[PDB]
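> Provided herewith is a single structure, encoded as structure tokens, for subsequent inquiry.
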Amino acid sequence: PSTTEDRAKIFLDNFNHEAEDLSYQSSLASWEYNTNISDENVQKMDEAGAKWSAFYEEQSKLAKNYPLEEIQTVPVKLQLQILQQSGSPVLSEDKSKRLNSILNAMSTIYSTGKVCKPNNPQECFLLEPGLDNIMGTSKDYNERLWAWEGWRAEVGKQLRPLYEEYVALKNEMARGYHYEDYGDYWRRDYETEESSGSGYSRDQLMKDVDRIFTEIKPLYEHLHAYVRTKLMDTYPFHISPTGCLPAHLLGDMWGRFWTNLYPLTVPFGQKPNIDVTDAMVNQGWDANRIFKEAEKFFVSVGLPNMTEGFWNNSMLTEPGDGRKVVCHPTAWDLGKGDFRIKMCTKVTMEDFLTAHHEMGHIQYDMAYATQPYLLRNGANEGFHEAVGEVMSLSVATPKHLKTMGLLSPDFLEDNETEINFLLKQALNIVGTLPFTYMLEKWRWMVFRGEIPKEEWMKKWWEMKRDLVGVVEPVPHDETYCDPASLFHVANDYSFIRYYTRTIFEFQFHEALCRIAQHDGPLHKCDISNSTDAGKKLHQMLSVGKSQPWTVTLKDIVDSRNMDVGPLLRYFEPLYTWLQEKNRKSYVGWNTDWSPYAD
Amino acid sequence: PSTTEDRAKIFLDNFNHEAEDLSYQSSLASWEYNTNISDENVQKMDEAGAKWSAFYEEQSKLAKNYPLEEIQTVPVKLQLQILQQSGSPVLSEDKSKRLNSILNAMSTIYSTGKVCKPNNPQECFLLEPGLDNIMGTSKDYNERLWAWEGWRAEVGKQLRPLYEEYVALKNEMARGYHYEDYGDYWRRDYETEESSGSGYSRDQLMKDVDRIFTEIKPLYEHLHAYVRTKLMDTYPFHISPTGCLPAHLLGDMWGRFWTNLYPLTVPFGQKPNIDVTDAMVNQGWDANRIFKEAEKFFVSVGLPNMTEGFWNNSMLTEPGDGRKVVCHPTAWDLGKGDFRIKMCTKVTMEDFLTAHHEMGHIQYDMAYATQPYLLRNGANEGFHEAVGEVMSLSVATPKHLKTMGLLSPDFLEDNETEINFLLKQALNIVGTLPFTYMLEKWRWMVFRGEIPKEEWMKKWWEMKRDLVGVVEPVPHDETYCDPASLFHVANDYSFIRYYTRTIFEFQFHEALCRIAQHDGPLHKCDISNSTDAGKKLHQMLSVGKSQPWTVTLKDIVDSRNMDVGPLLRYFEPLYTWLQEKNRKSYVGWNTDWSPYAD
Amino acid sequence: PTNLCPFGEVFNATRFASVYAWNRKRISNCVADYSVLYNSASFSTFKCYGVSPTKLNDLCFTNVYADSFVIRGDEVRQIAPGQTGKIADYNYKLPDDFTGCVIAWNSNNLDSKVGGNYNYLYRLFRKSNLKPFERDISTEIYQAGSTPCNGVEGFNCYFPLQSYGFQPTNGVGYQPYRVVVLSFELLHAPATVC
Amino acid sequence: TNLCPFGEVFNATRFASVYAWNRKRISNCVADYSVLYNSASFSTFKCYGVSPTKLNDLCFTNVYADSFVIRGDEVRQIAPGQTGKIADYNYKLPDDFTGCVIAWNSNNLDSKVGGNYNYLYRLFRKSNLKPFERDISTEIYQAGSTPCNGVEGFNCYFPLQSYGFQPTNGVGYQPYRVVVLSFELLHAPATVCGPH
Ligand SMILES: *[C@@H]1O[C@H](CO)[C@@H](O)[C@H](O)[C@H]1NC(C)=O
Ligand SMILES: *[C@@H]1O[C@H](CO)[C@@H](O)[C@H](O)[C@H]1NC(C)=O
Ligand SMILES: *[C@@H]1O[C@H](CO)[C@@H](O)[C@H](O)[C@H]1NC(C)=O
Ligand SMILES: *[C@@H]1O[C@H](CO)[C@@H](O)[C@H](O)[C@H]1NC(C)=O
């Protein structure tokens with residue numbers, strides 16, 4: 001007498017013991033491609049991925065026999081739901097064929113694009129190697145403007161039709177997935193509907209995020225109002241005193257990150273800045289030392305040290321020319337105990353923080369590996385990189401560095417140093433939140449059909465003017481495609497991970513720090529040598545996605561919701577100082593300032 | 001009484017008086033960019049051309065209503081044949097966009113291509129300034145080989161995918177015009193449908209050209225045998241007496257022209273090689289004098305002198321710092337009586353010759369203006385440059401220079417000097433004929449489907465070994481695309497023009513000299529001061545393409561076929577001397593010798 | 001009568017009429033010496049089909065007609081008796097028997113502008129060739145074929161008048177030339193124009 | 001004094017998969033137990049029975065050696081009263097167990113790149129294994145109401161599954177080799193001796 005439940009558990013047992021290794025082979029082939037790029041290795045990696053893909057779909061069709069309602073409780077229930085939603089078999093074969101060509105076409109278009117000087121057609125620049133350096137570093141108004149307009153124009157115009165086709169096909173694909181609109185599909189990841197009637201709904205995500213933006217808008221408004229006064233000195237006649245900033249001047253190609261505006265807007269220039277790169281180099285520190293110190297930090301709280309498999313197996317340094325590699329840092333959860341970190345590490349402060357951050361990814365993977373195979377993907381899209389940013393935050397503090405030996409004890413930490421530090425932090429952390437929110441809301445809305453094709457650009461900039469306070473230097477009609485210009489947009493990637501990515505680090509830091517009985521300001525928090533924080537954190541990590549993410553969050557912070565209170569508390573000192581400096585200057589945007597309309 | 005012929009005459013009447021001016025606006029706008037390069041002027045050129053293209057398509061589509069079959073006498077049905085054929089209703093829009101993107105991509109890759117020294121990665125050379133200089137002037141085997149292989153490897157490998165797709169699409173595009181293959185479309189220029197049974201066919205051109213190659217092989221084989229003996233001295237251990245020459249050693253990037261090997265192979269390295277540049281400078285000759293004397297020569301034969309518009313509007317001198325321009329010499333027929341020459345003239349012997357050659361283009365240009373607009377293209381692919389080079393031949397002779405005052409009258413013209421002259425000319429003139437023929441044979445075979453893609457390279461070099469006697473220095477597998485390495489191939493240009501041009505060049509030269517009643521060797525003939533020769537030339541020149549090219553040819557040279565008898569007769573003195581010099585050395589080649597095969 | 005003939009107002013006229021609407025400026029008791037016009041000798045073309053200008057010493061006539069218009073340089077040959085082309089057939093036709101002078105000079109400097117001066121017009125199609133001194137200003141759309149023209153340009157309905165394209169860079173032939181045509185008429189009525 | 005041939009059991013270059021575990025009977029030898037512990041290369045060497053130092057003097061009726069290969073995580077199941085997939089369905093020691101269990105990491109020779117799928121285990125069974133019972137049945141297991149048509153299909157699963165062993169795997173997923181000694185005394189006189 002086997003209840004349909006009881007059978008389903010047997011099926012999943014079979015799935016776990018068969019699929020674990022097969023997934024392993026796909027992970028290993030992909031890893032081999034990244035660490036030894038060659039066309040043969042590409043073909044092998046794709047072939048293994050094809051084996052895993054076909055197997056997964058066969059398991060989906062077998063999985064459909066056990067129906068969720070008859071299933072009782074509770075991760076096994078959840079496991080089946082992941083299994084049933086195959087993934088791609090919904091779009092007509094012909095439409096699938098058009099879609100893949102469209103997707104790869106846009107990906108290549110973005111990667112292949114290059115821009116020439118107007119009077120110098122022979123001189124050409126690429127964004128990823130060359131324009132990034134121009135956009136971050138330049139002080140010249142006109143050069144920055146030409147690069148921005150050229151990139152958005154030359155690449156964009158080619159993409160403005162393909163995105164239109166991509167929207168329709170993706171919308172049909174989602175409507176076939178019983179996920180209306182497709183923007184709706186992306187927000188699927190958060191919602192935990194099976195919470196006994198109290199489940200998160202995917203439509204609710206928009207409501208929560210909007211509330212977040214209004215809650216965050218005061219800090220963003222003051223930060224911007226301060227920045228525009230600082231920028232005005234550098235470009236005297238090109239920024240309007242009451243108007244929104246032009247898009248190009250924000251410190252990178254689209255304005256996502258304002259960290260490159262830190263030198264322009266530094267509050268206290270003479271006070272000494274914090275870089276331990278030279279101290280790192282002068283001390284004979286190698287990449288192995290960087291990661292060993294990292295592992296030691298995780299050891300202090302009570303989390304396990306790296307596996308033997310981790311050390312011998314990861315690519316932490318660029319090989320040189322044993323091979324060519326992708327230089328981007330990536331954290332791997334390959335499978336059965338192969339946990340690897342891949343980085344082209346350099347002995348710099350940036351790579352030290354990034355290494356500490358990546359090891360957090362590994363620690364998450366390692367902790368929740370015990371849970372069943374399908375429930376090993378963090379807790380929501382935003383949990384993972386969030387955890388990493390928490391570990392980077394605790395380590396970056398000066399107090400930790402003095403104990404490390406990278407900073408002389410005789411660094412005076414006064415009013416000025418910390419406020420300045422928080423400003424750089426605000427440009428990266430707070431600056432991107434309205435950009436990310438606005439970009440997404442645009443994608444979600446377009447998928448909804450709330451925006452007609454012929455108003456895309458118009459509406460895009462309206463939102464950017466109203467929500468982000470960034471303005472176009474030159475009018476853009478309805479043949480250019482600016483939203484696609486961002487990498488995450490051009491290659492179908494959900495961008496809301498970054499907005500919530502923040503709402504997490506702090507809500508979590510605040511707690512962990514409170515648990516460690518840290519007596520002091522929030523931003524100076526260091527949780528090192530506090531096992532108790534390690535255990536609370538360990539309890540969250542081990543669960544993974546077994547539980548609904550609401551409950552997992554509640555165990556750490558005694559709450560089931562995204563709260564930006566901690567973020568604002570992190571930035572409150574900078575917040576007050578900002579109010580003091582902005583008394584004599586205008587705060588807020590007027591929605592319609594344009595440089596061209598004189 | 002409203003018959004379809006009469007209606008058609010009215011339609012073309014309207015078209016002529018309408019289209020003449022618009023073509024003018026496109027031509028003048030085009031002139032502005034070439035004489036004042038800037039982005040703004042480029043945009044003006046593209047816009048004006050865009051109006052011309054749209055108008056042309058409307059008139060052609062409209063032209064289809066009047067059908068050729070009902071049309072009777074006689075240029076009007078040729079005019080209609082040109083017009084009804086419209087360029088673009090013929091390929092799918094997606095394929096049109098993809099194809100044009102491919103075509104532009106190849107041009108950029110070729111023009112932008114650069115190759116690095118293996119010792120220093122950042123030091124790189126481009127073909128147009130530097131690689132041409134190395135291949136043309138260098139003597140070092142390995143340096144020359146490095147440039148040749150690097151360019152064929154770095155540029156070629158990138159071009160191969162583009163060429164495969166390019167071939168497939170170009171054949172499909174060609175079939176839409178109801179032409180069997182792309183080669184067939186290129187052939188179509190020669191086609192003569194105005195003869196009831198004696199028409200020239202698209203298949204026949206190949207047979208004529210092939211027969212010509214067999215006729216030319218004795219002189220070429222002897223020239224080759226002589227050259228390789230001279231080369232063996234310069235390069236001691238890399239040339240085999242029974243083997244073919246290596247590709248790099250011919251004096252340019254692909255071996256098209258042997259003119260730069262004259263210092264290596266001069267017959268009598270003691271007799272002076274006539275250059276009048278110094279003498280021209282000493283007499284105070286200005287660029288204006290070069291063009292005035294050229295006009296005088298054409299006036300002497302009986303052709304009309306230049307228009308006032310030519311003098312005032314043309315660019316005969318390098319503009320200087322006021323404008324910026326590409327210096328390549330061009331003869332412009334803007335239309336509406338406006339004939340210009342664009343040249344950056346220098347006081348040199350070559351520019352004197354080039355001035356006569358370009359001015360011949362103009363003399364034809366003025367001559368065919370009287371006939372209707374569409375019949376002003378010229379009579380054949382090769383007729384134009386044939387006329388120009390024919391004019392250059394008469395002038396280059398020492399007698400003409402002696403009359404000029406550039407040479408002292410008792411400067412000696414012995415057998416040796418003449419042999420030197422015929423050798424230098426033979427390297428340029430005869431050397432290129434099998435390179436060109438073999439090249440177009442390869443492309444025509446590929447378009448036909450006679451060459452499989454997988455065997456592209458292998459067949460190509462076989463032909464090069466068999467037909468041209470050039471051998472690859474390094475084995476090239478099928479990823480390389482060496483034929484594309486030549487500019488003409490990469491930018492989709494018919495290459496057979498030069499081959500037919502040489503045959504019509506000496507054919508015309510012989511006829512005109514015979515009318516000038518010049519008794520002596522053919523190369524010493526100067527047609528100067530001969531009204532009769534001018535008048536026969538005038539009768540042909542005025543016709544343009546109104547008549548089928550065979551008939552116009554028959555009026556000039558009393559024959560309707562491509563004849564190399566005149567070409568071979570011109571070089572007969574050098575041919576006999578070549579036999580005398582060759583017979584102590586091997587003449588011919590064994591195809592399977594390669595430098596890599598030890 | 002010592003009165004001199006307004007030739008100056010005609011020849012020096014700043015504005016000239018298009019060929020199809022050739023202005024005839026009637027000569028009314030406007031006694032002028034014809035010697036000075038040839039004596040000016042600035043003209044490109046001055047052929048009198050009839051009698052010599054020199055021989056015009058003591059001849060006075062009932063009426064003298066001066067026709068002024070602008071045409072292409074190649075078309076000047078058509079402005080002669082018995083010549084045929086688009087101009088002579090469809091715009092302005094001299095009589096087979098001509099006893100008058102025809103005057104033309106190059107007009108490029110004042111009648112052509114950069115970017116194109118399209119103001120001068122000619123009649124391209126017409127049902128039948130013009131009789132001497134016949135002028136047609138019809139704007140009726142031309143019926144090439146049997147099908148009827150609704151007054152809208154289309155297939156086999158082409159507009160008869162088309163705009164001249166004059167530009168500074170054009171060739172001598174396509175350069176605008178200004179034309180002045182004189183006619184002399186003697187009648188049984190009293191002769192008055194000396 | 002026929003020195004026991006343990007070396008062949010422990011140093012053997014081929015070990016059978018866990019479900020098909022080999023019992024290598026050892027009879028009529030003098031057996032030194034000191035050497036096993038003083039070799040001291042083993043990851044896991046606990047006698048649950050008596051102390052190895054103390055059992056050198058004791059003489060046993062018959063000594064059986066059990067050898068097989070399993071995952072690292074699974075090593076903890078090789079103990080009395082422990083339960084899991086290995087102990088329930090492959091090899092189950094008795095609750096009243098009085099013997100030594102030895103295990104060591106096998107990664108060097110038992111895992112090859114691309115996977116050594118030659119090792120097998122029993123994933124499904126109708127009833128849990130009795131102590132020291134070996135089941136090599138290849139009979140298809142019917143999870144649900146529908147019966148085995150004798151063929152693999154929906155709700156008819158193949159009982160045996162391949163261990164996937166690879167060099168890069170984690171210490172837990174690394175293949176481990178296991179050797180179990182079992183000791184028995186009977187009414188017939190004991191002959192499998194040690195240094196009494
Ligand atoms: C990299 O790929 C090549 C492709 O043949 C292979 O031979 C080589 O072993 C690979 N390198 C490594 C470290 O696996
Ligand atoms: C690393 O973890 C292992 C767990 O087996 C432990 O034995 C060891 O002491 C740890 N190392 C440090 C430095 O804490
Ligand atoms: C050359 O180009 C510039 C671009 O602004 C233009 O202003 C100038 O008039 C051009 N020169 C001529 C002679 O047209
Ligand atoms: C296995 O070989 C080693 C190597 O000498 C030996 O010391 C050991 O005693 C052997 N194992 C047994 C159980 O005898």
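All positions are counted from 1 along the displayed chain.
Per the header: X-ray crystallography, 3.6 Å.
From the backbone N, Cα and C atoms, a Cβ is placed for every residue, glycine too.
According to Swiss-Prot:
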- D:2-195: domain 'BetaCoV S1-CTD' (DOMAIN)
- D:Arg14 to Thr (Swiss-Prot position 346): In strain: Omicron/BQ.1.1, Omicron/XBB.1.5, Omicron/EG.5.1 (VARIANT)
- D:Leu36 to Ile (Swiss-Prot position 368): In strain: Omicron/XBB.1.5, Omicron/EG.5.1 (VARIANT)
- D:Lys85 to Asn (Swiss-Prot position 417): In strain: Beta/B.1.351, Omicron/BA.1, Omicron/BA.2, Omicron/BA.2.12.1, Omicron/BA.2.75, Omicron/BA.4, Omicron/BA.5, Omicron/BQ.1.1, Omicron/XBB.1.5, Omicron/EG.5.1; May enhance affinity to human ACE2 receptor (VARIANT)
- D:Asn108 to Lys (Swiss-Prot position 440): In strain: Omicron/BA.1, Omicron/BA.2, Omicron/BA.2.12.1, Omicron/BA.2.75, Omicron/BA.4, Omicron/BA.5, Omicron/BQ.1.1, Omicron/XBB.1.5, Omicron/EG.5.1 (VARIANT)
- D:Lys112 to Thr (Swiss-Prot position 444): In strain: Omicron/BQ.1.1 (VARIANT)
- D:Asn128 to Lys (Swiss-Prot position 460): In strain: Omicron/BA.2.75, Omicron/BQ.1.1, Omicron/XBB.1.5, Omicron/EG.5.1 (VARIANT)
- D:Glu152 to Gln (Swiss-Prot position 484): In strain: Kappa/B.1.617.1 (VARIANT)
- D:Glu152 to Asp (Swiss-Prot position 484): Increased replication in human TMEM106B overexpressing cells (MUTAGEN)
- D:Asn169 to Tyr (Swiss-Prot position 501): In strain: Alpha/B.1.1.7, Beta/B.1.351, Gamma/P.1, Theta/P.3, Mu/B.1.621, 19B/501Y, Omicron/BA.1, Omicron/BA.2, Omicron/BA.2.12.1, Omicron/BA.2.75, Omicron/BA.4, Omicron/BA.5, Omicron/BQ.1.1, Omicron/XBB.1.5, Omicron/EG.5.1; May enhance affinity to human ACE2 receptor (VARIANT)
> D:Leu36 (variant position) to D:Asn169 (variant position): how many Å between their Cα atoms?
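Computed Cα spacing between D:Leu36 (variant position) and D:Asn169 (variant position) is 28 Å.
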> Nearest by CA distance to D:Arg14 (variant position): which of the variant positions is it, out of D:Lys85, D:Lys112, D:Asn169?
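Looking at Cα distances from D:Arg14 (variant position), the smallest one goes to D:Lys112.
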> Hey, what's the Cβ neighbour count for D:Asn108 (variant position) at 10 Å?
8
> Specify the nearest of the variant positions D:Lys85, D:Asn128, D:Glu152, D:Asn169 to D:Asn108 (variant position), where nearness means the distance between Cα atoms.
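That would be D:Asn169, the closest of D:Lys85, D:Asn128, D:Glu152, D:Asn169 to D:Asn108 (variant position).
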> Do you know offhand how many angstrom separate D:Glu152 (variant position) and D:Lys85 (variant position) by C-alpha?
21
> I'd like to confirm something. Which of the variant positions, D:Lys112, D:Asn128, D:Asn169, has a Cα closest to the Cα of D:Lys85 (variant position)?
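Of the variant positions D:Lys112, D:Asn128, D:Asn169, D:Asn128 has its Cα closest to that of D:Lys85 (variant position).
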> Would you kindly determine which variant positions in the set D:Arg14, D:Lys112, D:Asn128, D:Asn169 have their Cβ under 8 angstroms from any Cβ of chain A, listing them in sequence order or replying 'none'?
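The variant positions close to chain A are D:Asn169.
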> Could you tell me the C-alpha distance between D:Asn169 (variant position) and D:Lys112 (variant position) in angstrom, no decimals?
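Here the two Cα atoms lie 11 Å apart.
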> Near the Cβ of D:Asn169 (variant position), how many other Cβ atoms are there if near means within 10 Å?
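The answer is 24 other Cβ atoms.
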> Using the alpha carbons only, what distance in Å do you get between D:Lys112 (variant position) and D:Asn128 (variant position) once rounded?
32
> Name the residues of the same chain, 6+ apart in sequence, whose Cβ is under 8 Å from the Cβ of D:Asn128 (variant position)?
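Looking at Cβ-Cβ distances below 8 Å from D:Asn128 (variant position), excluding near sequence neighbours, one finds D:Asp88, D:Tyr89, D:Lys92.
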> Taking DSSP three-state, what's D:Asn169 (variant position) in: helix, strand or coil?
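Coil, per DSSP.
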> Could you tally the C-beta atoms, other than its own, that fall within 10 angstroms of the C-beta of D:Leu36 (variant position)?
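Around the Cβ of D:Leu36 (variant position), 19 other Cβ atoms lie within 10 Å.
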> Radius 10 Å, atoms counted are CB only; among the variant positions D:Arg14, D:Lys85, which position scores highest?
D:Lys85
> Let me check the 10 A CB neighbour count of D:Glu152 (variant position). How many other CB atoms are there?
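Around the Cβ of D:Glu152 (variant position), 11 other Cβ atoms lie within 10 Å.
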> What three-state secondary structure does DSSP assign to D:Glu152 (variant position)?
coil
> Under DSSP, is D:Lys85 (variant position) helix, strand or coil?
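It is helical.
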> According to DSSP, does D:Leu36 (variant position) fall in a helix, a strand, or coil?
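Once the DSSP labels are grouped into three classes, D:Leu36 (variant position) ends up as helix.
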